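Asks: Let me begin by handing over the structure; questions about it come next.
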Amino acid sequence: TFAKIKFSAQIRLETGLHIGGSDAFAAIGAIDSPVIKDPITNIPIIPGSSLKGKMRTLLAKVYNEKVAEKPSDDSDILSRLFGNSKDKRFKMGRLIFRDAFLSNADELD
RNA sequence: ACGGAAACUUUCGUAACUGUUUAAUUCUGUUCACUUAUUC
């Protein structure tokens, strides 16, 4: 009737990425867009907005039936997984992500 | 050298007792700080 499925995993980075954050003040040697971190502490963290915006794009190009043009209006077979602000049959999404935090500080030092 | 002369409709007493503009309601549904790039 109503179940809760939590996909707990550990994202391992094999190659250093580069995602721009807010302002260019993460250190004393920046000149371009740095990396988003934590407003309280000083640990490089990755938000959850970049995961939904990238996984949906790479998935809607093989599981679709029509050439897309605008978001929330392509491939109805997967629109119920992320959401749709135009279809009256559903509005809320059934896939809630989470801002991944760096928990590798217990053995990095 | 008047059917006149003498004289408070006056004294007393809250329009009063009682009583929620109340019950119900996410300012949210879609959204990578991105694209091209030999520290040689």
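Numbering of chain A is taken from Swiss-Prot, so the residues present carry the numbers 2-110, in order.
The deposited model was determined using electron microscopy, 3.3 Å.
Even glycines carry a Cβ here, placed using N, Cα and C.
Annotations for this protein, taken from Swiss-Prot, read as follows:
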- A:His19 to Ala: Wild-type degradation of target ssRNA by the Csm complex (MUTAGEN)
- A:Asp33 to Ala: No degradation of target ssRNA by the Csm complex, complex assembles normally and binds ssRNA. 10(3) to 10(4) decreased growth of an RNA phage in vivo. No change in ssDNase activity of the ternary Csm complex (MUTAGEN)
- A:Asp100 to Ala: Nearly wild-type degradation of target ssRNA by the Csm complex, crRNA is shorter, Csm complex is altered (MUTAGEN)
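How buried are the listed features, and what sits near them?
Replies: Its Cβ placed at the centre, A:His19 (mutagenesis position) has 8 other Cβ atoms within 10 Å.
Following the DSSP three-state reduction, the secondary structure of A:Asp33 (mutagenesis position) is coil.
Around the Cβ of A:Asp100 (mutagenesis position), the same chain contributes A:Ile46, A:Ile47, A:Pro48, A:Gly49, each under 8 angstroms and 6 or more positions distant in sequence. Under the DSSP three-state reduction, A:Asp100 (mutagenesis position) is assigned to coil, being neither helix nor strand.
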